[PDB]
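Structure first, commentary second.
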Amino acid sequence: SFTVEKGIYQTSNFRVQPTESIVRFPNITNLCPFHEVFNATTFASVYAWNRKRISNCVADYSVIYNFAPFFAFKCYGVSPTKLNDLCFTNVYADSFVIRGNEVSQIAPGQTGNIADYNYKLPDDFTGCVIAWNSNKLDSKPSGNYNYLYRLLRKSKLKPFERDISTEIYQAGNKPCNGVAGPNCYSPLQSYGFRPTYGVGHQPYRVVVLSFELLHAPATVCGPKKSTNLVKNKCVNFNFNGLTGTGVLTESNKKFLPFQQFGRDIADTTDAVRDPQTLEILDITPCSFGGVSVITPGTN
Amino acid sequence: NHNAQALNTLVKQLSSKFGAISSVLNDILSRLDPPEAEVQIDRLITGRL
Amino acid sequence: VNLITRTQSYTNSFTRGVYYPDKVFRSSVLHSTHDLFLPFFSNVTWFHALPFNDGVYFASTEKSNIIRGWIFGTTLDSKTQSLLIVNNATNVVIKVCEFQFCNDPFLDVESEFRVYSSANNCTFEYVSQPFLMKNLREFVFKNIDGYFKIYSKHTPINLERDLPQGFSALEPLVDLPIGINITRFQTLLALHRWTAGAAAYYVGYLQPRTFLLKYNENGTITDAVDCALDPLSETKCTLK
Ligand SMILES: *[C@@H]1O[C@H](CO)[C@@H](O)[C@H](O)[C@H]1NC(C)=O
Ligand SMILES: *[C@@H]1O[C@H](CO)[C@@H](O)[C@H](O)[C@H]1NC(C)=O
Ligand SMILES: *[C@@H]1O[C@H](CO)[C@@H](O)[C@H](O)[C@H]1NC(C)=O
Ligand SMILES: *[C@@H]1O[C@H](CO)[C@@H](O)[C@H](O)[C@H]1NC(C)=O
Ligand SMILES: *[C@@H]1O[C@H](CO)[C@@H](O)[C@H](O)[C@H]1NC(C)=O
């Protein structure tokens, strides 16, 4: 309205703005062995897949981009262009070789021989899948038979389960008794790789990365650079991935040598320890409130 | 007692996920991309409303 | 090389076997937590291959240092990995190598040939300050989501033939990233050489339970309530 009567009215709210930003990433300078996982010149069969654990190192992904043009680079729970800033607890890497047309089988909630008898992913998977052609490396002109896949199994495979049993499968009532007779077939089938094969049957190297987010104090991060520490000001902070804004003050809290954070009745963060210097600091929200306007009548 | 209980329940309701990956907007903003954060944000908005 | 005979007895656990669930600081609050705990007033075994199940609570009170380290494995064979923990005067060694263990692995004091025939393929090795240090030592071991978590506590105690009555939270000791199955476990003994002595310990098993823990203003847990023990505790948990 263009006319206001005498009284007091609530119009809007105000909040103190932040001053600067604080970064307190750890100071380890190791390089995660991503280069060793790739271009290893030897990739195990799909029915027995390698599993490597990565932790306690600074993870960089720039080498991946310049490694090779990718048939598939699909990240499910994380945007692929932001992996250079997050911080994870532990990294899992699984590498193997599979046929070209079966790449689509590697995905959460999928079906197929490889999906149910070779390698099964969980429904809540949070990671990335990388698949690139390797026809020029693992395709003998006469035929490479070192790569084998399981074909017959009694039941499905649970997520992240590996089977290496090699026994004659029995598809009938009579027992195989240890011979490859009728109704009895070998469990493993050998791939045939030749350079003359068309696309869809040439071998492809696949690497699956699995993360562990929102867990114990994380270790796998740090492409960025840390900053100094300020107190008694409305500032932004990033402590090992814990991001926020507020005022940092000295804390008289008796932290046990194994706790990292602090919580209250409302279950919100109110204390934290600096990774570089072991010191407990209290966090307080910056000032905010409402604004009221008092005026007589416009007349 | 009633006033304190009501305020405590209202504050405690902020930690529910309502069917999203997390209950904190700050991480989702800094962990995902714009074209896919709205799906997670909508459920939190509905629950808090 | 068999010089050991084990006798069984049964006793009451009372309110023992409480550990800090996470690494989050709290004060002057009551917190509800659902996790694997030792049920209150449970039925623990006294010993003078045991299944691992979902976790093990171990208790000892002997000072003669006869107990040192443990063996964890599914088939206890060199065909599969098996955790081996050895505590000694200077350090503690933890290995996951597929050792070919013997029927009755006992330390010679210090040749390990009697414990296992040979070492082989493995990836993880750990060396640190020894876990061990009138004294009661309580330990909690659990393997979950590819992590072997070990909690422990050491407490002075008077001359008592059974477990004391009180509260003592078990601070975390270690969380090893191994990621292997565990089905059976065995206790290692060190006999001077070849005298055969005697040792005793308490064994209990963990179960999934909901507990109400009380934090003091000062960083420590001082009380706990098992919600499924009786109607009174259920009412206490409901009323928080
Ligand atoms: C504990 O269990 C044993 C056998 O499992 C039983 O004989 C005994 O009565 C139970 N109770 C006590 C208090 O030992
Ligand atoms: C105790 O264990 C440590 C750790 O391996 C070892 O270096 C030391 O030699 C051991 N002491 C004896 C007496 O064997
Ligand atoms: C250990 O495992 C590897 C991998 O399968 C195998 O090649 C080796 O023969 C095994 N035994 C020893 C003693 O390394
Ligand atoms: C461990 O042993 C159990 C029972 O023998 C078996 O089902 C399982 O596949 C084995 N491996 C793992 C990683 O649990
Ligand atoms: C609590 O901690 C403070 C500071 O360490 C101390 O003054 C007090 O005695 C402690 N109370 C206990 C341990 O009951």
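Numbering, chain C: per Swiss-Prot, residues 16-23, 27-66, 83-143, 154-177, 187-246, 258-304 in sequence.
In case you wondered, yes, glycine gets a Cβ from its N, Cα and C as well.
Listed in Swiss-Prot as a natural variant, C:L18 to F is described as follows: In strain: Beta/B.1.351, Gamma/P.1, 19B/501Y. Under natural variants, Swiss-Prot gives C:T95 to I with this note: In strain: Iota/B.1.526, Mu/B.1.621, B.1.1.318, Omicron/BA.1. For the natural variant C:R102 to I, the note given by Swiss-Prot reads: In strain: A23.1. For the mutagenesis result C:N121 to Q, the note given in Swiss-Prot is Partial loss of biliverdin affinity. Looking at Swiss-Prot, you'll find the natural variant C:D138 to Y noted as follows: In strain: Gamma/P.1. Recorded in Swiss-Prot as a natural variant, C:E154 to K carries the remark: In strain: Kappa/B.1.617.1. Quoted from Swiss-Prot, the note on natural variant C:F157 to L is: In strain: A23.1, Omicron/BA.2.75. Annotation of the published mutagenesis C:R190 to K in Swiss-Prot: Partial loss of biliverdin affinity; the original residue is retained in the structure shown. According to Swiss-Prot, the natural variant C:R190 to S carries the annotation: In strain: Gamma/P.1. Per Swiss-Prot, natural variant C:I210 to V is noted as: In strain: Omicron/BA.2.75. According to Swiss-Prot, the naturally occurring change C:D215 to G is described as follows: In strain: Beta/B.1.351. Listed in Swiss-Prot is the natural variant C:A222 to V, annotated as follows: In strain: 20A.EU1. Here the residue is the original one, but Swiss-Prot notes a mutagenesis experiment at this spot, C:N234 to Q: Increased resistance to neutralizing antibodies.
A map of Swiss-Prot features onto the structure.
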residue	record	DSSP class
C:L18	variant position	coil
C:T95	variant position	coil
C:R102	variant position	strand
C:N121	mutagenesis position	strand
C:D138	variant position	coil
C:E154	variant position	coil
C:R190	mutagenesis position	strand
C:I210	variant position	coil
C:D215	variant position	coil
C:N234	mutagenesis position	coil
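The shortest Cα-Cα distance between C:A222 (variant position) and any of the recorded positions C:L18, C:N121, C:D138 is the one to C:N121. Within 10 Å of the Cβ of C:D215 (variant position) there are 12 other Cβ atoms, across all protein chains. The recorded positions considered are C:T95, C:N234; of these, C:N234 has the fewest other C-beta atoms within 10 angstroms of its C-beta. Close to C:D138 (variant position) in the fold, though at least 6 residues off in sequence, lie C:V16, C:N17, C:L18, C:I19, each with a CB less than 8 Å from its CB. Comparing C-alpha positions, C:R102 (variant position) sits nearest to C:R190 among the recorded positions C:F157, C:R190, C:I210. Among the recorded positions listed (C:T95, C:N121, C:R190, C:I210), C:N121 has its Cα nearest to the Cα of C:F157 (variant position). Taking the Cα atom of each, C:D215 (variant position) and C:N234 (mutagenesis position) are about 32 angstrom apart. The Cα of C:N234 (mutagenesis position) lies closest to that of C:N121, out of the recorded positions C:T95, C:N121, C:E154, C:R190, C:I210. Checking the recorded positions C:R102, C:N121, C:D138, C:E154, C:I210 against ligand 2, the ones whose Cβ sits under 6 Å from it are C:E154. Among the recorded positions C:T95, C:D138, C:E154, C:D215, C:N234, the residues whose Cβ lies under 6 Å from any atom of ligand 4 are, in sequence order, C:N234. If you compare Cα positions, C:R190 (mutagenesis position) sits closest to C:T95 out of the recorded positions C:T95, C:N121, C:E154, C:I210. Candidate variant positions: C:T95, C:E154, C:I210. Nearest to C:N121 (mutagenesis position) by Cα distance: C:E154. Taking the Cα atom of each, C:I210 (variant position) and C:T95 (variant position) are about 9 angstrom apart.
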